[PDB]
Amino acid sequence: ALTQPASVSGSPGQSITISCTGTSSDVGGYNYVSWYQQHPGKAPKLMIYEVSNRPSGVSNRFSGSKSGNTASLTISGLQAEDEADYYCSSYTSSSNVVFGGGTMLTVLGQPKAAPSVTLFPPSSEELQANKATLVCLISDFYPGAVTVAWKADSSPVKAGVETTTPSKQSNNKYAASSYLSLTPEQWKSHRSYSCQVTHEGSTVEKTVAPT
Amino acid sequence: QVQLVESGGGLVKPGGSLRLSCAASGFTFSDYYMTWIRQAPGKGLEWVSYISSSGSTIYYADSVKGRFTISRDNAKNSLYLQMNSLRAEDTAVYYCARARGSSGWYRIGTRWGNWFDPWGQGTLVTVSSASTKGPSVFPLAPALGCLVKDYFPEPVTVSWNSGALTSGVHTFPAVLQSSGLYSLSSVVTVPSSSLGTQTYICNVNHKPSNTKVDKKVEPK
Amino acid sequence: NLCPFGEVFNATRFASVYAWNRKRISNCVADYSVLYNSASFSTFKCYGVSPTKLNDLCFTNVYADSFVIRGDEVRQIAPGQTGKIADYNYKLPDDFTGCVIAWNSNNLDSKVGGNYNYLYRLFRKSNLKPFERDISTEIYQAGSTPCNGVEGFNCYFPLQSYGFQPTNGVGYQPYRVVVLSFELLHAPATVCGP
Ligand SMILES: *[C@@H]1O[C@H](CO)[C@@H](O)[C@H](O)[C@H]1NC(C)=O
C-alpha cells in the first residue's frame, strides 16, 4: 500500500536514495517508519527504525530521513553487496503496519563473467526405470541473461526442453538450469547430446555420450 | 542464541484451513508483540497480524480479516496463525517475527512494537487443488549431484552427508514443467582425488509427501 | 492474616509511572521488619515517622504505590518536588506521611532491544494534584493549532517510552519505586503492627 519505485540503480561509490510515499495516516502521521533489506533466499533484515534510528551493527552508510508523507532510505558509498530488495513499513492510525511494494536496487559496473556449464547424462537407475533425463547446470554468470540450445548429435532439439529463468546468487551472479527429457531408445540411438549456452555473444558447449 | 522457528506449512486445497506455529527461544517471549508477515513467490512483503503479550490486543490486515486468527501460548513460547477459507492468493512464505523492542504488556505498545527483529526462516504455504506427488531421486555421477524429479508442491530440501558437507554445494532453483510439476538438481564440486574413496550421501526431504530419501552417489 | 507486602515488592512486572499501581492494605497485621531490616534497597527515606518505630504506630489503611522511573528522577519522588515525573506522573503532597523506597532493577527491566513496557507522561496542560492518576492518551495541544485527535507538528502523543537498555548509565537505569502512604482518617485503625 505504501508506494516504492520498483527498481533503482546507481554506480558504485555514489549516494543513492529510495523513496517511500504514504499518507497523513501513516508515514506523515507518525515517526515509525522502518526499512528492511532482503537478499535472495534470506529473511528480511531491519536496517532502520523510527524513521532514522540504525540498529547497532548496521553499516553507517545507511540512514533514514522523513519529509512530509515521504520517507527516504539513503545509502552513501554504494557497494555491490547492497544489491538487494528494500522494503519500507510504517505504523498506521488504525494501529496496523503496512509495507511498501519493495524496490530492487541494482549496482552498475559489475564485471561480466562467463558461465560454468555442467552437463550430466541419465543415471543407470533412471534408465532401469525406462526414462532418460539430461541435466544441464549453468552457474556463476553475469549479466543474468542466457540462451540454452540442445543439439541431438549435430541437429537441434525442440521437444522435451524445460529451461529455468535465471536466478540471482549470493555472489551477485546468476544460475540457471535446463533439462532435456528423452526416451531410453532416443538416448541410446544417437552419437552424442549437446547442451550449449550462449551468453553475451559467445557460446559454451558441453556434450555427453552413452556409456 | 535467540531463535524463531516456524512450521506447519505445506499443501492445502482452496477453502481449507491450515495452522502455522512458531516456536521461540532465547528471549522472554511473554514481553513482546509477535507478528506474522507473508511474501508471495516473487512478490513483496505483506504484514498479516500481530498480537500483544496477554492476547487481548490483536490487529489484522484487511486482506486477511475475517479469515485468519492469530493466537499465542506464552507457557509454550509459541505463536499460532489459524488460516481459514484459503484461496490461491494466500500462497506465500509465512514469516514469524518478534518486535525488536519489548512492548507487549500494553494495547498502546503497538507504537513501539512495529519494527521487527528477529525473523524466522519462513514456511511455504501452497493453496492448490492439485495433489501432492513426491520425488524420484537419482544420482548424477561423474562434480556430483542429485536429480530430484517430478514432485509437487514446493519446497524440497537437499543436504549432503546430513548437512555436514557444505563446501562446494549449490542447490539449483527448481524448474516448473508444463505438467505443473517441479524438478531440481543439487551439485557438489569435489576434488577429483576424493572422487573414489570419500562417501557422498545426498539427503532429500519433501515434507508435503513425507518423502525422505538418502542416495549415495558413486562414479560409474 | 499478615499484610501482603511480598505481592508489591516481589512482583514480576511493575506499572508505569503515569499509570502507577496502588495497593490498598487493610484488615491485617503488618510486619514492617521485613521491608526495613533489609539490605536490598538503594533509597529508603521516610517523611512522616521513622521506620524503626513503624511497628509502634497504627493506621486506617496503608497504600503501597508502585512504579518504575529513571534513577535520575527518584529525587522527584518527595514532597514539594517539581519536574516531569512530579508534575505530570506522580505527585506527593507536602504533608506526606510515608516512606519512599527505591531500588535499581537494571537486571529485570532492561533489554538489549530496548524495554518499551515502561512509559511516562511528558506533556500536560496543568500540574497534577497529589495522588492524581492520569491515564489519558489525548493528543496534547502545544500551540494555538488544535489537534482533533490527529498527531502532527505542535500536536504530540502525551506518552513516551523509556526504552531501558542494559548499557545505560546508572542515572538512566530503571529503578523500581514503592511509596508507602499511612493515612489515619476518621475511621478506625484496620492495619497495625505486631
Ligand atoms: C520478596 O523476595 C524474597 C525472595 O526470596 C523473599 O524471601 C522476601 O521475603 C520478600 N520480601 C522482601 C524482599 O522484602
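Heads up, chain C uses Swiss-Prot numbers, so what you see runs 334-527.
Cβ coordinates come from backbone N, Cα and C, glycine included.
According to Swiss-Prot, the feature domain 'BetaCoV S1-CTD' maps to C:334-527. Per Swiss-Prot, natural variant C:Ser373 to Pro is noted as: In strain: Omicron/BA.1, Omicron/BA.2, Omicron/BA.2.12.1, Omicron/BA.2.75, Omicron/BA.4, Omicron/BA.5, Omicron/BQ.1.1, Omicron/XBB.1.5, Omicron/EG.5.1. In Swiss-Prot, a natural variant is listed as C:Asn440 to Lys, annotated with the note In strain: Omicron/BA.1, Omicron/BA.2, Omicron/BA.2.12.1, Omicron/BA.2.75, Omicron/BA.4, Omicron/BA.5, Omicron/BQ.1.1, Omicron/XBB.1.5, Omicron/EG.5.1. A natural variant is reported in Swiss-Prot for this position, C:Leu452 to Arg, and the note states: In strain: Delta/B.1.617.2, Epsilon/B.1.427/B.1.429, Kappa/B.1.617.1, Lambda/C.37, 19B/501Y, Omicron/BA.4, Omicron/BA.5, Omicron/BQ.1.1; Contributes to cellular immunity evasion and increases infectivity. Annotation of the natural variant C:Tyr453 to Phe in Swiss-Prot: In strain: B.1.1.298. Quoting Swiss-Prot on the natural variant C:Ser477 to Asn: In strain: 20A.EU2, Iota/B.1.526, Omicron/BA.1, Omicron/BA.2, Omicron/BA.2.12.1, Omicron/BA.2.75, Omicron/BA.4, Omicron/BA.5, Omicron/BQ.1.1, Omicron/XBB.1.5, Omicron/EG.5.1. For the natural variant C:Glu484 to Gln, Swiss-Prot gives this note: In strain: Kappa/B.1.617.1. The structure shown keeps the original residue. Annotation of the natural variant C:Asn501 to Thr in Swiss-Prot: In strain: 19B/501T.
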Among C:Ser373, C:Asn440, C:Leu452, C:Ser477 (the variant positions), residues with Cβ under 8 Å to chain A, listed in sequence order: none
For C:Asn501 (variant position), the one of C:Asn440, C:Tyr453, C:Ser477 that lies nearest, given that the variant positions are compared by Cα: C:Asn440
Residue from C:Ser373, C:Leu452, C:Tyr453, C:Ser477, C:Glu484 whose C-alpha is spatially nearest that of C:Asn440 (variant position), among the variant positions: C:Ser373
For C:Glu484 (variant position): intrachain residues, at least 6 apart, with Cβ closer than 8 Å: C:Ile472, C:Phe490
Residue, out of the variant positions C:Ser373, C:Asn440, C:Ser477, C:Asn501, whose Cβ gathers the largest set of other Cβ atoms within 10 Å: C:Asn501
Other C-beta atoms that fall within 10 angstroms of the C-beta of C:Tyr453 (variant position): 23
DSSP-derived structure type at C:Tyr453 (variant position), helix or strand or else coil: strand
Pairwise CA distance, C:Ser477 (variant position) versus C:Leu452 (variant position), rounded so that it is a whole Å: 27
Pairwise CA distance, C:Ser373 (variant position) versus C:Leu452 (variant position), rounded so that it is a whole Å: 25
